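One structure below.
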Amino acid sequence: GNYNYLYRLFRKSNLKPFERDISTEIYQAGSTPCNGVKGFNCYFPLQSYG
Amino acid sequence: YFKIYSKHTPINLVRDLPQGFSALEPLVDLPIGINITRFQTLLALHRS
Ligand SMILES: *[C@@H]1O[C@H](CO)[C@@H](O)[C@H](O)[C@H]1NC(C)=O
């Protein structure tokens, strides 16, 4: 698997047309805020491709 | 997309905007294609 390609499965809003997003920011998947630290309901949105 | 309009208005006023009519002619296009929500101008300085 060539793991050099990534994608953003998790975010808050859907982008407007012709927009780019390369930022590496955490997202909250539940009632527990992340605040820059991983844990429950908190995942890194960029995942490599196998 | 992006558009620039400009016009060299000739004035002899003191403080406020002039009274009269004059339109601006487009000059430049520059498609950066990013999130633009603010802009800032430049002010030069001088030293005695
Ligand atoms: C532009 O940035 C603001 C905050 O910096 C964000 O709320 C907004 O969704 C962004 N818009 C686009 C089109 O990227």
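Residue numbering in chain A adheres to Swiss-Prot, whereby the residues present occupy positions 447-496 in order.
This deposition comes from electron microscopy, 2.2 Å.
Backbone N, Cα and C define each Cβ position, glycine as well.
Copied over from Swiss-Prot, here are the features:
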- A:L452 to Q: In strain: Omicron/BA.2.12.1 (VARIANT)
- A:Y453 to F: In strain: B.1.1.298 (VARIANT)
- A:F456 to L: In strain: Omicron/EG.5.1 (VARIANT)
- A:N460 to K: In strain: Omicron/BA.2.75, Omicron/BQ.1.1, Omicron/XBB.1.5, Omicron/EG.5.1 (VARIANT)
- A:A475 to V: Increased resistance to neutralizing antibodies (MUTAGEN)
- A:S477 to N: In strain: 20A.EU2, Iota/B.1.526, Omicron/BA.1, Omicron/BA.2, Omicron/BA.2.12.1, Omicron/BA.2.75, Omicron/BA.4, Omicron/BA.5, Omicron/BQ.1.1, Omicron/XBB.1.5, Omicron/EG.5.1 (VARIANT)
- A:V483 to A: Increased resistance to neutralizing antibodies (MUTAGEN)
- A:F486 to V: In strain: Omicron/BA.4, Omicron/BA.5, Omicron/BQ.1.1 (VARIANT)
- A:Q493 to N: Reduced host ACE2-binding affinity in vitro (MUTAGEN)
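A map of Swiss-Prot features onto the structure.
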| residue | record | contacts (Cβ under 8 Å, 6+ apart) |
| --- | --- | --- |
| A:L452 | variant position | A:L492, A:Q493, A:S494, A:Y495 |
| A:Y453 | variant position | A:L492, A:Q493, A:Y495 |
| A:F456 | variant position | A:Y473, A:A475, A:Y489, A:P491 |
| A:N460 | variant position | none |
| A:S477 | variant position | A:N487 |
| A:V483 | mutagenesis position | none |
| A:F486 | variant position | A:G476, A:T478 |
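Secondary structure at A:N460 (variant position), taken from DSSP and collapsed to helix, strand or coil, is coil. Every protein chain considered, the tally of other Cβ atoms within 10 Å of the Cβ of A:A475 (mutagenesis position) stands at 13.
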